[PDB]
Structure formats: structure tokens, C-alpha cells
Amino acid sequence: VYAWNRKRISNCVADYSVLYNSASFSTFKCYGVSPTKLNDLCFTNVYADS
Amino acid sequence: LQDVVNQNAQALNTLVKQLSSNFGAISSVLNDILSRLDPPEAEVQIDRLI
Amino acid sequence: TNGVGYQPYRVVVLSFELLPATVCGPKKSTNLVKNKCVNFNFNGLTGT
């Protein structure tokens, strides 16, 4: 956790509905966006911290 | 006459500029908030904007 | 043996920022139309 994996995400056609409907995640908490209506929304780049 | 015309124009311009204020919300434009937020949070932001 | 309060949990955090769009989701594009009041979605910018 003190050396969390950092990933750059860009240049994709990324579907997030499959992640929401997977139901294998105990917690899915989103701030600034909604779990739904996010497929048609996009930004310049994505940062992933694991 | 120039002074009263300028006063009216300044009031209109001030209203137009004030239309682009966040008012404590995440964004100053309503379309982005509507397209980004779920109905409850979007409702709160619209309340603040109104 | 650890309970739900101490069991391991894998966490991924996704962060975005708005400062041209490069990665966009699975929204099918539509042919451009002019000279009529229509709804447009340009890189996530929604307007009419």
C-alpha cells in the first residue's frame, strides 16, 4: 500500500458497465461521477492505483 | 443618457458574468453536472446553483 | 482465521482530470448534422 502500483490509461474504447454489473466487488464507491451514465463520459487521461 | 445606458449595460453584463459562477458547486454549467452526477447529488448541486 | 474486519481487500482507485479527450467509452458515433436544433455530445460535452 505504501508502494501502490501506478498505471497510465489512455487511448481506449473502455466499457465500465461490465465492471459495475460484475457484482464481484464488495465496495464500488464513486465521487464526482456516477456508477451509471459513465460510459458516454470521458477525460484526457486515467490514473490507476492498485 | 450615456450614464443611464452604461448603467443598464453594466447591470446586464454583471448578470451575464454572475451566471457563470460555481456558487459552491463543482461546476458553473448545469449540463456537465446533470451528465456527471446521480439524481441525489445532481439535485443538491442544482439546489445550490438555483 | 481473521474475520471480515481484518481480511485482505484488493483495491483499485481510478482518477480522472479535465484539462482533448483521448480515452472514451463505448458510445457509437453519429453522422454530423447541421442547421437544426439538435442534441450534441462532443467528447463528453453535452449540449443542445
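Chain A is numbered as in Swiss-Prot, which gives 350-399 for the residues shown.
Method of determination (from the header): electron microscopy, 3.1 Å.
Including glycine, each Cβ sits where the backbone N, Cα and C put it.
One natural variant catalogued in Swiss-Prot, A:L368 to I, is accompanied by this note: In strain: Omicron/XBB.1.5, Omicron/EG.5.1. According to DSSP, A:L368 (variant position) sits within a helical segment. Under 8 Å, Cβ to Cβ, and six or more positions away along its own chain, A:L368 (variant position) finds A:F374, A:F377.
The Cβ neighbour count for A:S371 (variant position), using a 10 Å radius over every protein chain in view, is 9. According to Swiss-Prot, the naturally occurring change A:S371 to F is described as follows: In strain: Omicron/BA.2, Omicron/BA.2.12.1, Omicron/BA.2.75, Omicron/BA.4, Omicron/BA.5, Omicron/BQ.1.1, Omicron/XBB.1.5, Omicron/EG.5.1.
Where Swiss-Prot documents A:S371 to L as a natural variant, the accompanying text is: In strain: Omicron/BA.1.
A 10 Å cutoff on Cβ-Cβ distances gives A:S373 (variant position) a total of 6 other Cβ atoms nearby, all chains included. Record note (Swiss-Prot) on the natural variant A:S373 to P: In strain: Omicron/BA.1, Omicron/BA.2, Omicron/BA.2.12.1, Omicron/BA.2.75, Omicron/BA.4, Omicron/BA.5, Omicron/BQ.1.1, Omicron/XBB.1.5, Omicron/EG.5.1.
In this chain, no residue six or more apart from A:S375 (variant position) has a CB-CB distance below 8 Å. Quoted from Swiss-Prot for the published natural variant A:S375 to F: In strain: Omicron/BA.1, Omicron/BA.2, Omicron/BA.2.12.1, Omicron/BA.2.75, Omicron/BA.4, Omicron/BA.5, Omicron/BQ.1.1, Omicron/XBB.1.5, Omicron/EG.5.1.
In Swiss-Prot, a published natural variant is listed as A:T376 to A, annotated In strain: Omicron/BA.2, Omicron/BA.2.12.1, Omicron/BA.4, Omicron/BA.5, Omicron/BQ.1.1, Omicron/XBB.1.5, Omicron/EG.5.1. Following the DSSP three-state reduction, the secondary structure of A:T376 (variant position) is coil. Using a 10 Å Cβ-Cβ cutoff, A:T376 (variant position) registers 6 neighbours.
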Among A:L368, A:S371, A:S373, A:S375 (the variant positions), residues with Cβ under 8 Å to chain C, listed in sequence order: A:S375
